[PDB]
Amino acid sequence: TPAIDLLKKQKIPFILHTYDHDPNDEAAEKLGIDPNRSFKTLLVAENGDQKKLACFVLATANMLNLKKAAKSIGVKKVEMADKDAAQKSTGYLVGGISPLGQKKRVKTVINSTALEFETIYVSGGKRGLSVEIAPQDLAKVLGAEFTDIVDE
Ligand SMILES: [Hg+2]
């Protein structure tokens, strides 16, 4: 996947994990990972403008707090990204969105809680693949910030 191609291109350390998706947080479950360490990637539209997207990385069970997410990227509000817009920007399908290897470069924020782990798991860009990566290495590849963007 373009996620794996980017890491290899940039020589970023990572571990590839594979599990069997059966077509019809799967990664935490099937890899026996603590859920706090398994991160999803969600896109949002800045001020509801669906070609100005931004990317948020957060534990799979956490809910994205759109007020916090807006404030983290310096915009007035954010709304959930259109299923279609997200796909054309990322090149990935929902349930397989990697923060890595996206087609379009956008701003990226990682939830702060990521920093309490040595490594975290993010989608490898296809169901059944997970990338394990140091949070600071993920941030360096994406020019990402660490900020509080969740509820609870
Ligand atoms: Hg991203």
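All chain A residue numbers match Swiss-Prot; in order, they span 2-25, 31-158.
Placement of Cβ uses the backbone N, Cα and C atoms for every residue, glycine included.
Over in Swiss-Prot, the protein carries these features:
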MUTAGEN   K46 to R  44-fold decrease in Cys-tRNA(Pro) deacylation activity
MUTAGEN   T47 to A  21-fold decrease in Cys-tRNA(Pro) deacylation activity
MUTAGEN   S129 to A  5.6-fold decrease in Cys-tRNA(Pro) deacylation activity
MUTAGEN   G134 to A  7.4-fold decrease in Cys-tRNA(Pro) deacylation activity
MUTAGEN   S136 to A  3.6-fold decrease in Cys-tRNA(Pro) deacylation activity
From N25 to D31, where 5 residues lack coordinates, the CA-CA distance in Å: 14
Protein Cβ atoms within 10 Å of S136 (mutagenesis position), excluding its own: 27
Of the mutagenesis positions listed as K46, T47, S129, the one whose CA lies nearest the CA of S136 (mutagenesis position): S129
DSSP state at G134 (mutagenesis position), helix/strand/coil: coil
